[PDB]
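Worksheet for the structure shown next.
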Amino acid sequence: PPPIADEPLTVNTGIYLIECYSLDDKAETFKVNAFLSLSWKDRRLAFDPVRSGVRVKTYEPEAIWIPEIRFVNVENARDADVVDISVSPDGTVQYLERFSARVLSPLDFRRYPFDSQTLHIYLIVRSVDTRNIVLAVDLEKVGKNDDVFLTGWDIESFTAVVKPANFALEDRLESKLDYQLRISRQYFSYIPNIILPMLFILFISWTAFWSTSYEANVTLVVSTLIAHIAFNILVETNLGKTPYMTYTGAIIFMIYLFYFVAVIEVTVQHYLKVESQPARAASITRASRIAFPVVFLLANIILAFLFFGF
Amino acid sequence: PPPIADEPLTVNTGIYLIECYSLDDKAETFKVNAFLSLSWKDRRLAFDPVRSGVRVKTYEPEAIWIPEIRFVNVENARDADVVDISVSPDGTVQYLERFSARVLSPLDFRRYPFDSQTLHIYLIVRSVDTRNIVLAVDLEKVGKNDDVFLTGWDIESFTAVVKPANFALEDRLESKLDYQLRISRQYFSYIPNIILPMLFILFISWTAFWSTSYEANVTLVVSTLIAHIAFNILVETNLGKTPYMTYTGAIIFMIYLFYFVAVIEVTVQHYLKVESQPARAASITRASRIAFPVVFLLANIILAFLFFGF
Amino acid sequence: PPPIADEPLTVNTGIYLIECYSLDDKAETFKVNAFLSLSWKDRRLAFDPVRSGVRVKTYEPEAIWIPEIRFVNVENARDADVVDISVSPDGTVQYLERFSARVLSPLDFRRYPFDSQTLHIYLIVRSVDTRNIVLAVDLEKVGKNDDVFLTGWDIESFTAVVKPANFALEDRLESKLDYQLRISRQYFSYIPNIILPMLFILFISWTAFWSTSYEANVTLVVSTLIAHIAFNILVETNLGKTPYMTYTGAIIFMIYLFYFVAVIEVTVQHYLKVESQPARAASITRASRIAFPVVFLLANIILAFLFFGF
Amino acid sequence: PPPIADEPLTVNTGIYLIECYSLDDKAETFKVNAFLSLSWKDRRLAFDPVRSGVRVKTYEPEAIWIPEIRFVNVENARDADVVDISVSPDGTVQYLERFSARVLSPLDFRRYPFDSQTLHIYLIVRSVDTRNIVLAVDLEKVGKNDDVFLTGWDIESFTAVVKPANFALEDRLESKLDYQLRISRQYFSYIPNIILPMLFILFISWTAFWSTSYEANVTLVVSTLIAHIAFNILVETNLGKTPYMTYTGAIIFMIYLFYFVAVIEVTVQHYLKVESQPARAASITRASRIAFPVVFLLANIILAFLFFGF
Amino acid sequence: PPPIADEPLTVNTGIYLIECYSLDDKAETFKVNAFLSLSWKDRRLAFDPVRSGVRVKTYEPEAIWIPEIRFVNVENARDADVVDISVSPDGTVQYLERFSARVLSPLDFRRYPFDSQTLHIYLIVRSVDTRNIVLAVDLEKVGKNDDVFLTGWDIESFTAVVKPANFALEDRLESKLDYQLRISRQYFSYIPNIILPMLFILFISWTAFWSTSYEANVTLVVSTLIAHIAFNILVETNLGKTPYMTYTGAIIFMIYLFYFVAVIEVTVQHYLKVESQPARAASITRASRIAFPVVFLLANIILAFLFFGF
């Protein structure tokens, strides 16, 4: 029983985040526990304050017509508890629910350690007969409770795109809104826990540029190659595999390259030396002592600028 | 209270995908959040437009008789919220629900990295007394919302097989439909993340074809064999094990072969050399430098053509 | 309000498997989505065909008395949707629900790679006052939908034990039925993925029977021992650990024995050689070249016959 | 509407285990599917046998007052289906439900492989006005269905402590009962799968007491140290980590000790030999050949007696 | 129908923890099963003791107005069962439910092995018209059942902050309470299971300060580096990765430092020795024998004081 009106019915929305949590880097989802405030004029149940009742009259969701506000990018239904309903004498209804849902918003790990994400919460309403348009009341949208957090992240801003996107879906318009939670990853431990140890093992590997014994250098390079893979297993992360090409996966691919040419060099040095030609061997090794750290530094500056400064 | 008719009742179907997600390569399932549009003529509740009411009359699922549409290949029930019911003056009902279910469709990984899948959604309806036959309305079947995604995949087409499969199950005919979601894996990272590093370690392994020391070559081949397994553990995937013989599992089996015959070669070279016969040893090793990369390239071309070009 | 009869009430059962899935080798459970058809004579609601109504009359589960059919070996309750209820003029009721439950049936992995399982579905009914006995209608029991599958398995037969087991539980008899889903594992990949590579590494291990250097043989045997464990980690399976002694675990234990006696041999060969006695050393090594593959083949034939041929 | 009596109301209890499963060694929980039988005299609904009705009268839980029996150590609520209610002519009620719950009972792994556990199920009842005291009827408590199992365990006895513990909680007495499920771990595979292979690798480790090359012994002891950790990773168990000190963790700590002093010895032997003192070196090594197996056997007998024989 | 009063309505709260469990170090959540006692004066249903009824009158939550008490930091809703409602002759209501919820409270692992946590449970109540303020009754807050436990922890004190935080949220005040569960980790096994073996491998690593062979020292240091990583994988913990810098992660980073400079030393020792300069080589090695354990002990004392004694 919708409210008969003279023109499109505006339903004012608003989300107050109480809790944010369970940011799943794998499934690109996150869980939210928030408020949902809705308001619309339904003069059909406007009441007399002086004639009877009081300043404001409260109803049960059974009694009144409520706009069906579904979320778009939610896995299941939006687990909801109705907190309050308050009708104004002119017919202005004030709806407030406390919901919890896991939202499905895509994540872009192309800069994995130093990346920022913008989660989405989408609200729509299908139009039964009178056309329905959702808009946002800023005062009810101040969604961030101060003590709301994602442990690995910093929370920038929870805001909303005021302009709705009025679709046309199966011979009926729909009004879509766009709530946006802006986060940015906080990455202290990655320098001590991930990168620096992975560079320690790699340096150890090309300590064989000051050595001559093929046996020691293979027990050097190859044994450290196992340590690299073993350490990668130790620091295996939920998004270590990604369909697109990440940044962290480029330098991690380059690390796998610098073990190959390290094996290539000690093999070349060994062949040159064993083929009565040590002048060339101990010259390639001398060069490697500088060539490897520079080509590394270079290609990492090339790679850093490739993803970040571009 | 079914609709008494003169002949079989057609129920027009249609599914509008709102969300696709959680494609489980292990359990061969995937989650879907979509619309379900149904329409059928029930002149038993045809209404008078002019005499009373308006253009269209809305009912509650309790009031009217609704056709029971079950999904076949769904794990549990199909979590549904009824969005709208709209009866037409002639008695044409317009049903619309928004459901979410995890569907069970078999996946064929015989070409794992470069594979295409056709997910299925099966609709059936049992016949209470009047025979029931489902068919599809293309206009309500345009299932793909533009911003729907599976992160590892590209989405080709959401279509439906217009011809139903009319069964006979326990003295009652049933009508089954076939909705098809066609996907194809997107595999950028696999060359840098999986294949190339796994080929690097194998090349390192047969660097012992330019070496003579049995100690170094066993510390060579065998140490890299550990690196192969360790890297396979690092890049362990949900479907690495499969009951049938995959492609990726064939070349991965061949990799395990080329470590054996590499150990076979360095062992033969060592025996020939130690049995006062170095002419033959350093001749088999000379051959290995070419024999191994070619038989590999060949058998991989043989293997690629075996699965793909056939 | 149960049906007053003259003697025990028979309730005819039947299960039509629509889906089988999620065979959990660990928890010895599996998920099923099937039909459940029940029928009993309740002349208390026999109706007059000509005098009124039609051929068959439909009721709501509220209206009628329904026998409480519980499952025995189900984790929780049996998620049920009532599909149809159809009473016959003589009072014969036709109940049909579509349920989904995860069943708990023990699994016997004593032949793990090549094993067959018989899953159970147990139905019981307690007797309120009139004694209740369940039996099976074969026509409603044809449970296998043709396109039902467990990916790792072949599905032999879904049948039912016609004879019920009538218990006596807390001063009231109960009638138990036994539905049996017979499966047998399909094991293509195990030869290429599990057994053959695990035999490759073991062959590599005792290549030290054609070598003399203790350093190479320890970097041989011991380095390959790590590869065995690492590969076992790579191919770790849900049921690798079991309280009873499996088959695959016997040969996997034997593999661990042949590394010990391999270390024993190379240590003994080294001691004999270093104690100015090379005649005996290079004689024990000569023998090992034949003793190890034969005792293996033998003890594996002994092991195969022990589990399978007995 | 509680039953007015003359003195405290006794409620007779009883639990019939139908299924036991999902014994979670980590979370110290386990799942149970059982019967719950309750009986109490409520002469307020004693009925006339001859004047009307029959031998026994059945009610709906709505109609009658039922004692609220909660479980203490259950995670959530206790998923219940009401099977039967049977009132006796004198007013004796016979309640029977079939519940399923996961119970929370602490586990003591101080003897992990060879340990016995006593799981608990706690029943309490708060007193509304008349004081309530629960006790057990032995005939309805025979909880073990014969074919009930925990795969890794043997089930000794399901019994109950007849004496309740009558508390006083928030100005109201409560009556607590103690049901006890006694299990003892069945540990066949642990000798072949865990201990024996872990002892093999340790034996291999101190095969370096019959060797002189420091290179072979470091490629011996240290390479086997990796194998120990890798095998521990292969046989990683749910309760491998525990806050208290387990038995299995003591001998596993001692294994880590015997690798250190093995490295200690070969280093000392190498130093003594290289410091022109081979008489002392080859004398410490001679001693190690006996000292290590004896101190091991000893300290394990010391450790076995410390946990078990004490 | 709220209770009309003369001034703000006080609602007295109280939580009796029955069970604590599932402390999730990863998601910083924990599960609780407790009582919730509420009391407020609603003279609107004050009753006449002598005129009718008895001492206390029981209602159904339907009949009475109950304050909506929500939890703030809970994932979903708070699974609740109403145990008792008791109205006093003056109009004082006694509400009592038994709930179970998983709470979301941040955890600080900056002292991981030796850390104490203070979990929070937050109660609020929105004000319908009359202002609502919650406060705590100490007698009903005695939350700790004696036999309540977290296996890895000791439970210090369950108390509550008597002063509420009265907010102003969307043009309506709310009253927030703060319940505090104080725990402290109990860390016996960490010395035998985590630290001591990880120090054993590190000691083994720098046993190469009493050796001269570059081959043995690289098969020494590097082989133990794999063992360090492998052992870290064996002892992988839920919170091993954290966005902030933990204590345990600092000393674990230092361990990674002492493997690098250990390789640096043996490489420098080898270069000095091979560059006809053994006086300097065997002098740097002599110094390392003391410098490494002291700088370790030092930097660990510096590190311990840095986190704990500051």
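Here chain B follows Swiss-Prot for its numbers: 50-359, in order, are the residues you see.
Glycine too: its Cβ is placed from the backbone N, Cα and C atoms.
Features as listed in Swiss-Prot:
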- B:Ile244 to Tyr: Marked gain of function, with a ten-fold shift of the proton dose-response curve towards lower concentrations (MUTAGEN)
- B:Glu264 to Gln or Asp: Decreases binding affinity of TBA (MUTAGEN)
- B:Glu264 to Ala: Decreases cation selectivity. Decreases the binding affinity of TEA and TBA. Nearly abolishes block by Cd(2+) (MUTAGEN)
- B:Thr268 to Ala: Increases the binding affinity of TBA. Weakens block by Cd(2+) (MUTAGEN)
- B:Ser272 to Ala: Increases the binding affinity of TBA (MUTAGEN)
- B:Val284 to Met: Displays an increased sensitivity to propofol but not to desflurane (MUTAGEN)
- B:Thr297 to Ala: Marked gain of function, with a ten-fold shift of the proton dose-response curve towards lower concentrations. Also shows slower apparent rate constants for activation and deactivation. Displays an increased sensitivity to propofol but a decreased sensitivity to desflurane (MUTAGEN)
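Where Swiss-Prot records a feature, it is marked here on the structure.
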residue	record	CB count, 10 Å
B:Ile244	mutagenesis position	15
B:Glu264	mutagenesis position	23
B:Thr268	mutagenesis position	27
B:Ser272	mutagenesis position	24
B:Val284	mutagenesis position	20
B:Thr297	mutagenesis position	22
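Comparing C-alpha positions, B:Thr297 (mutagenesis position) sits nearest to B:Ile244 among the mutagenesis positions B:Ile244, B:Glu264, B:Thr268, B:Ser272, B:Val284. The subset of mutagenesis positions B:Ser272, B:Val284, B:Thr297 lying near chain C, with Cβ atoms under 8 Å apart, consists of B:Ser272. Contact with chain A, taken as any Cβ pair under 8 Å, is found for the mutagenesis positions B:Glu264, B:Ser272 out of B:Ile244, B:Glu264, B:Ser272, B:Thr297.
Here B:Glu264 (mutagenesis position) is compared against the mutagenesis positions B:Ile244, B:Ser272, B:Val284, and the shortest C-alpha distance is to B:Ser272. Among the mutagenesis positions B:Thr268, B:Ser272, B:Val284, the residue whose Cα lies closest in space to that of B:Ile244 (mutagenesis position) is B:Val284.
Rounded to a whole number, the distance between the Cα atoms of B:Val284 (mutagenesis position) and B:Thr268 (mutagenesis position) is 24 Å. Rounded to a whole number, the C-alpha distance linking B:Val284 (mutagenesis position) with B:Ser272 (mutagenesis position) is 18 angstrom.
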